[PDB]
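For reference, the structure is listed below as structure tokens.
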Amino acid sequence: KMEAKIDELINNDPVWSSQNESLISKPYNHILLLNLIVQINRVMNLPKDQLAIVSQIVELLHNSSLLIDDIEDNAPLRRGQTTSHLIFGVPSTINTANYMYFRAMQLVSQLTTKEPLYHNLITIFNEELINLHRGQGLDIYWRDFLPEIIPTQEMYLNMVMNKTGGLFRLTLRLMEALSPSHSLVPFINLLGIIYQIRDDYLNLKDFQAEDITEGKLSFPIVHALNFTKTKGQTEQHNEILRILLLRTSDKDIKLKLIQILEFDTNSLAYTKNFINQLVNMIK
Amino acid sequence: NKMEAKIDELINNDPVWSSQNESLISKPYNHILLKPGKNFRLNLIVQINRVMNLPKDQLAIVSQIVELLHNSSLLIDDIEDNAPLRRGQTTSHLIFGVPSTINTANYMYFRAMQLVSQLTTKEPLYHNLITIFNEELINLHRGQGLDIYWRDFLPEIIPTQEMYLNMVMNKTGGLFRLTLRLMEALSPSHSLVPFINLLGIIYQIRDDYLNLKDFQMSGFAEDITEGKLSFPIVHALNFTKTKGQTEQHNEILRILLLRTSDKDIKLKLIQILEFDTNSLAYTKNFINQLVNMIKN
Ligand SMILES: O=P(O)(O)C(O)(Cn1ccnc1)P(=O)(O)O
Ligand SMILES: O=P(O)(O)C(O)(Cn1ccnc1)P(=O)(O)O
Ligand SMILES: [Mg+2]
Ligand SMILES: [Mg+2]
Ligand SMILES: [Mg+2]
Ligand SMILES: [Mg+2]
């Protein structure tokens, strides 16, 4: 009888239920608690149904990438709410995030069955996910190996072209390949750089600032470090490095670094200016 | 304008990635490569090839893909299981940190995916190979998802033997089937899926079993420390509940939830499976029976 039961088991597809699906989706639904795509669809005109799938794909990749990003950055909050890994644990959250990457991958074959186009859609998805990981890997490396390597502005920019530019290009490239109708890739790349630098800027600017606790080589920090190095302001250079290495939650210490950035290096205004220029390129 | 020029060149080009960059983020992965065991996984592919007859060329790429997926899944598994050691060596995440290890492992899943397109230039076939790849990685994550949920939310769910077996069909069967199905799909030459599923089940129950048996004889019985609903444990929990051994049932749950490294506590739990629930003999026997299904 044992053999009978085993025989039936190995000759069938693996058993997966609706209820199993729900257990596994808990970390993902918790982060659940588009107009950019619509707007762009005015140039691409994908039929509405197709656009729904592309959109579903983008939401999966995007949400899964944040679930893992929060474990990677040891983030306690996301949009004011407790992060999924603190509620469901790191194990379930990694696994669920990764599962949705592959679920997102499956939705791609439902965008088209035309064999030439399908290969292209998979190559786009694969290439940009590879880029998201390269950029994320460099961002993480710099932070965790600090002070081994202090990136320059140019190195930061290439990291961003991958870490943030990847999913922006993934959405845009899929729509341009599926479009019935110049590439807007350069534009979406620029959008990605502005979005990231503004993310870094705002994180400090609104502190009145988790990036400090995280110890990330943000755009303002990269400017401050290279400015102090260039001016041979040894003590200020080292004090910035010392605070980031503290992985501190102390607001008084966070404010202290913000002041080095405000008063010694003027990195905030410098970053403010940089963003305004990127934005002007478009205007 | 010099800035706008530089910005213009940046956004009108592919992103810049260097081999130095590539090396720097491959650290967690390169570390697990030192662990031995490759030859055997290769032997499996070779033996299977005697039936499939893939040219050596293609078989080589099938193997690179399987190795990348296997090592990447073990990097993540050790983070998930809080494992200190893998093949007598310190785990990548304890050395390079969880963030780099997760990112690197996931990066390697996408590099493996990329290799699939080196298996053929024919669009129909390519589409089936990518679907197999996609389906079985979805299966790997479904299985891991349950093993991990049962363990971390214990005692919310006490799996039965049947549930354990369905989770293993996904958790381990997934990569066994991935390898075989890519090969069957590539073969110029009945499906071996049922066989490879049995192989995976024997593989997993034996891994669960040896983990306790080696410690009871000499191993670390790290599955007790991890809290894993192993095959022996699932049997003991269901046996105790059925036989009315309330205290034993509860003590088994309590020891799993301590996440303990104390050797005597681990040995007390193993001797409970030995003498009180007889879960060890039951497992040895269950294994032997599955092995006879093949030998006979
Ligand atoms: O600062 P990060 O790069 O981690 C972030 O922008 C996420 N992210 C990840 C990749 N690109 C951006 P978030 O501030 O949302 O935590
Ligand atoms: O016990 P696990 O399932 O975690 C294991 O077998 C790995 N694994 C992961 C998925 N299937 C098997 P290992 O004992 O090598 O840690
Ligand atoms: Mg973050
Ligand atoms: Mg991050
Ligand atoms: Mg493990
Ligand atoms: Mg495991």
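Heads up, residue numbers simply count up from 1 along the chain you see.
Heads up, header says this was done by X-ray crystallography, 2.1 Å.
Note: Cβ is positioned from N, Cα and C throughout, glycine not excepted.
Per Swiss-Prot, Mg(2+) 2 binding site is recorded for A:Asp69, A:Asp73. In this structure, A:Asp73 (Mg(2+) 2 binding site) belongs to neither helix nor strand by DSSP; it is coil.
If you look up Swiss-Prot, you'll see A:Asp69, A:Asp73 marked as Mg(2+) 1 binding site. Other Cβ atoms within 10 Å of the Cβ of A:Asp69 (Mg(2+) 2 binding site) number 20 in total over all chains.
In Swiss-Prot, the entry for mutagenesis A:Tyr101 to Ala (Swiss-Prot position 107) states: Reduced affinity for isopentenyl diphosphate (IPP). The structure shown retains the original residue. When other Cβ atoms within 10 Å of the Cβ of A:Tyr101 (mutagenesis position) are tallied across all protein chains shown, the result is 22.
Looking at Swiss-Prot, you'll find the mutagenesis A:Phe102 to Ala (Swiss-Prot position 108) noted as follows: Reduced affinity for isopentenyl diphosphate (IPP). Mapped onto three states, the DSSP output places A:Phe102 (mutagenesis position) in helix. Counted within 10 Å of its Cβ, the other Cβ atoms near A:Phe102 (mutagenesis position) come to 21, all protein chains included.
Taken residue by residue with DSSP, A:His133 (mutagenesis position) is part of a helix. All protein chains shown were included, and the count of other CB atoms within 10 Å of the CB of A:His133 (mutagenesis position) stands at 24. One entry in Swiss-Prot concerns the mutagenesis experiment A:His133 to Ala (Swiss-Prot position 139). Its note says: Reduced affinity for isopentenyl diphosphate (IPP).
Within 10 Å of the C-beta of A:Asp73 (Mg(2+) 2 binding site) we count 20 further C-beta atoms, all protein chains included. A Cβ distance below 6 Å to any atom of ligand 1 is met by none of the mutagenesis positions A:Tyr101, A:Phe102, A:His133. Note: the CA-CA distance between A:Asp73 (Mg(2+) 2 binding site) and A:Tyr101 (mutagenesis position) rounds to 19 Å. Cα-Cα distance from A:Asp69 (Mg(2+) 2 binding site) to A:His133 (mutagenesis position): 11 Å (rounded to the nearest whole number). Distance noted between the C-alpha atoms of A:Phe102 (mutagenesis position) and A:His133 (mutagenesis position) is 15 Å.
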